[PDB]
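**Q** Just passing along the structure, written as C-alpha cells.
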Amino acid sequence: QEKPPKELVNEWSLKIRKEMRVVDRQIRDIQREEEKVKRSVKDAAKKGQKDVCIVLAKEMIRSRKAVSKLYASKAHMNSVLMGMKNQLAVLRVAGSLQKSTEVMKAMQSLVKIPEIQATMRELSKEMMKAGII
C-alpha cells in the first residue's frame, strides 16, 4: 500500500488550525461592523428617529449572536485540536490511532452549514477511516 502514516493528524491539525484563522477573521469583521452600527444607533437616537434605533438594535443583537455562534464553533475546533494532540500522545507510545467520543461530537456539532464547512464533512470522513470516528 502507500498510505500516509498517522501524520494524518498533523494534516488535520493544519486544516482545523486554518479554519480557526477563518473564524477569527469573521469575528473580527463582525466586531468591526458593530462599531459602525453603534455610531449609527447613537445619531439615530440623538435625532429622535425611534424607529431607526429600534431596527439598528435588532441588527446589533443579530451581530452579537453571530459572534456567539462563532466563538462556539472555535471552542469545538479547539476541542478537535486537543483531541489530535491526544492522538499524537496515544501514538507516541502505541503508534496507532484509536476512537474518540470527544473528537466525534465536536466534529458533529461542527459540520454545520453557514461557511465552507463542507470540508468538515470530509475531515469527518477521513477520520473514521483512520479509526477515530
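Heads up, chain A uses Swiss-Prot numbers, so what you see runs 8-140.
Heads up, the Cβ atoms here are built off N, Cα and C, so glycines get one too.
Just lifted these from Swiss-Prot, have a look:
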MUTAGEN   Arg28 to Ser  Impairs HIV-1 release; when associated with 24-S-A-25
MUTAGEN   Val48 to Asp  Induces assembly with CHMP2A into helical tubes in vitro; when associated with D-64. Enhances inhibition of HIV-1 budding in vivo; when associated with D-168 and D-169
MUTAGEN   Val59 to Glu  Abolishes dimerization; when associated with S-54; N-56 and 62-D-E-63
MUTAGEN   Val62 to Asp  Abolishes interaction with CHMP2A and assembly into helical tubes in vitro; when associated with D-59; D-168 and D-169
MUTAGEN   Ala64 to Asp  Induces assembly with CHMP2A into helical tubes in vitro; when associated with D-48
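On this model, are these features tucked inside or out on the surface, and what's nearby?
**A** Look at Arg28 (mutagenesis position): DSSP puts it in a helix. Taking Cβ-Cβ distances under 8 Å and a sequence gap of 6 or more within the same chain, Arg28 (mutagenesis position) has no neighbours at all.
Counted within 10 Å of its Cβ, the other Cβ atoms near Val48 (mutagenesis position) come to 20, all protein chains included.
The number of other Cβ atoms within 10 Å of the Cβ belonging to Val59 (mutagenesis position), over all protein chains shown, comes to 15.
Taking the Cβ of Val62 (mutagenesis position) as reference, no residue of its chain lies under 8 Å away while being at least six apart in sequence.
Cβ neighbours of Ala64 (mutagenesis position) (same chain, under 8 Å, six or more residues apart in sequence): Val48.
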**Q** Name the secondary structure element type, per DSSP in three states, that contains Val62 (mutagenesis position).
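**A** For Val62 (mutagenesis position) - judged by DSSP and reduced to three states - the answer is helix.
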